[PDB]
Amino acid sequence: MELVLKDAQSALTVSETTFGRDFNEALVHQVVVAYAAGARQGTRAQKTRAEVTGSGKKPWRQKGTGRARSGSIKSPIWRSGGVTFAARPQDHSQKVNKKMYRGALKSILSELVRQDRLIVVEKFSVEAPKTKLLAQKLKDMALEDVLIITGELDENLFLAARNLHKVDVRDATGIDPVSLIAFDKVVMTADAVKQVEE
Amino acid sequence: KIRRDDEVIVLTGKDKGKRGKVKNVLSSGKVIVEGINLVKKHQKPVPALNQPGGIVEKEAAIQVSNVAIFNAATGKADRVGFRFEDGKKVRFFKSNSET
Amino acid sequence: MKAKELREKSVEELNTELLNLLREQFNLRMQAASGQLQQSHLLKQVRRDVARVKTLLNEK
RNA sequence: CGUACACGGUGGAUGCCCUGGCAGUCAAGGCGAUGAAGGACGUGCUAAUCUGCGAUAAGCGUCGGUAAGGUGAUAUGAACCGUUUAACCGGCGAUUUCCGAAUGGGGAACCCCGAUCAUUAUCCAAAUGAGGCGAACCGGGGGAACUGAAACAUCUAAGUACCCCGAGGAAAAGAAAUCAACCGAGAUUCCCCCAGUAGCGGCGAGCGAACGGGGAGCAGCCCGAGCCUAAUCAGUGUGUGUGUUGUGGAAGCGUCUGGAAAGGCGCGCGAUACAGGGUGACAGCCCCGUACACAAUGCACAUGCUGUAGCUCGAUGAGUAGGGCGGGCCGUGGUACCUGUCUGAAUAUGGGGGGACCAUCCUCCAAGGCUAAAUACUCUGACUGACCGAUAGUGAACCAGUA
């Protein structure tokens, strides 16, 4: 259909855009919890170039273990080494995929074209220097409660929004599901929508 | 911050009104003001609280929350004593806002 | 005595001082004698004084 | 005397808390013959432990910081120190017993000297070196077995476990007698891929590359003579940035509940400052602190500069190439590499290589040498954690590696 963009005055209408991809509310809830989990530590195992010197290391008995830098790894015997059991790649994270992670990235982009969601803002948004101006454009927008949700834009990181509640600025190029939905929710700009198309 | 070199003015305890110089600051957060003391058994002006006991922790134990050093605000407290060799601290002391 | 005083003293003055202080510390040994007149202050200072003069003697 | 309950006890679970652990990340990284690490014994007015020092003994001196209080953990008694500004936190210097590599000799810390090997050598130890330590990384040698093959002698586990020697903060390799999709690529490692392909194998089980391509990082150069000189060598001056650590400082209303609000309700404020802690109960505006800025330390590597100094001609290294005998090792197959015994060439109008041998193309030239860069732990400092919570978590949150 047609996604009504908004001006700085949060005008009723501007241009139009949209994303086509069967949005799945089955594709906007955990993923980033997995991001929230997986992004924080995870002892892989073999992933490391650690090697063995064999005997003759230093005048002393030093078992030829999967050593590296000055401490052993990989070997289940020493910490940070690979787990000796079965079914879990990293630490306490959710095993899984490259496609669903992306499928969620596509599906999420579609979530934007939903009534009870965000709204597209004109490019001029990136101009707003002060933060207070944003709060107003968010008030008249009737989405001030979205501060509990999140925010986004295009070109460069919005210094005026970064301050705002739970705001983790991001650019249309590099946006992760987490950004597209700091909790299956978000908000973007005109140019951003165009850039994200790719 | 609070310094033993600063004169304080009680405001809540039964010692409300008394003026005096701090005698020492403890890591616990209790301050002893010179003047705020108790009367021991053999009538000895030694700081402490009140209840029967044996070996004991001196000091009347005052809370910084109810004391009154400098405190820019509409209060009943008045003047308070305060280093100087710093210079920069003199400027702050000269400002009705800092110290 | 302060470092300033020892430096002003002559080579001989520092020798007569050390010998005199050594004399002090010894009469101070009355600690074991359980004397009352004793005082921990000077007792601990004599060792430093004889040390100061000794160091300055080396500085010379 | 049986059962349930009640009061009290025993016991210590449970709930809550935790000055501890576990895990990850960033930074930083060597110590010693001017005699270290470690240990012993001492040292505080009283002190038994721990810590700090060491007979100038939980301390002395200087500069800077800091700040008016302080005399380590212990908040005791006595006493004392500080404004001739201490306590406390940071550079440099002085002192620095004995043993210990110790090294005169002997010795379970006690008594008398450069011991031993070696180089130079005025052959006098006279001038020097080695002899130890250090968590595990790199290199060079020696080299199993349990086990798998559901037995076992190849094979497999292993080139692992273990033994010996040695370096650095990093090591090894390396400019091609190469590759061999070509009128082509073109130093060497490493990552991905090529491949689980070619190849090996009672071809049984199993074993297992490389060329190339895509990347990271890029640098190429030295030995007989002629000539001459801006590479090198010696010395001088001597940082920026960055990284780590430390440092400067003000401010609190109304109603209700309460012993006290950091509560509930009402009103208001700051924010290049939407970390944390403290304060009589969940305080961003009560105090510290956080932006901000400053200071100290390390970095010190480099750059600049003084005197040195190009370039040219010819050749290019034999018990080797290669062959035979006997072994080791390898994915190496008649086609890997190396050791030992014997034999033994030719030379660029030559020789080697392109996975079989020998005569004819293409490529490249050994038997001499050097060479920056591309990562890897966690002792140490700091940070983080949908980790655990004191029969959990490190054996150790309590004297623990103690009793």
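Method on record in the header is electron microscopy, 15.0 Å.
A Cβ is built for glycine as well, from the same backbone N, Cα and C atoms used for every other residue.
Here Swiss-Prot describes A:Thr131 to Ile as a published mutagenesis experiment; the accompanying note says: Does not regulate the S10 operon; assembles into ribosomes in vivo. Long-range Cβ proximity for A:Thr131 (mutagenesis position), meaning a same-chain Cβ under 8 A and a gap of 6 or more residues, is found for A:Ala160, A:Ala161, A:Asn163, A:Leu164.
Among the mutagenesis entries in Swiss-Prot is A:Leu134 to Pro, noted as: Does not regulate the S10 operon in vivo. Proximity of A:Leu134 (mutagenesis position) to non-local residues of its own chain (separation of 6 or more, Cβ distance below 8 Å) is seen for A:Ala128, A:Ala160, A:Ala161, A:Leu164, given in sequence order. When secondary structure is read from DSSP and collapsed to three states, A:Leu134 (mutagenesis position) falls in the helix class.
Here the Cβ of A:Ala160 (mutagenesis position) has 20 other Cβ atoms within 10 Å, regardless of which shown protein chain they belong to. Listed in Swiss-Prot as a mutagenesis experiment, A:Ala160 to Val is described as follows: Does not regulate the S10 operon; assembles into ribosomes in vivo.
According to Swiss-Prot, the mutagenesis experiment A:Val167 to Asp carries the following note: Does not regulate the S10 operon in vivo. Under the three-state DSSP scheme, A:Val167 (mutagenesis position) falls in the coil class. Around the Cβ of A:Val167 (mutagenesis position), a 10 Å sphere holds 18 further Cβ atoms from the protein chains shown.
Among the mutagenesis positions A:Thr131, A:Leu134, A:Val167, none has a Cβ sitting under 8 Å from a Cβ of chain B. Under the DSSP three-state reduction, A:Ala160 (mutagenesis position) is assigned to helix.
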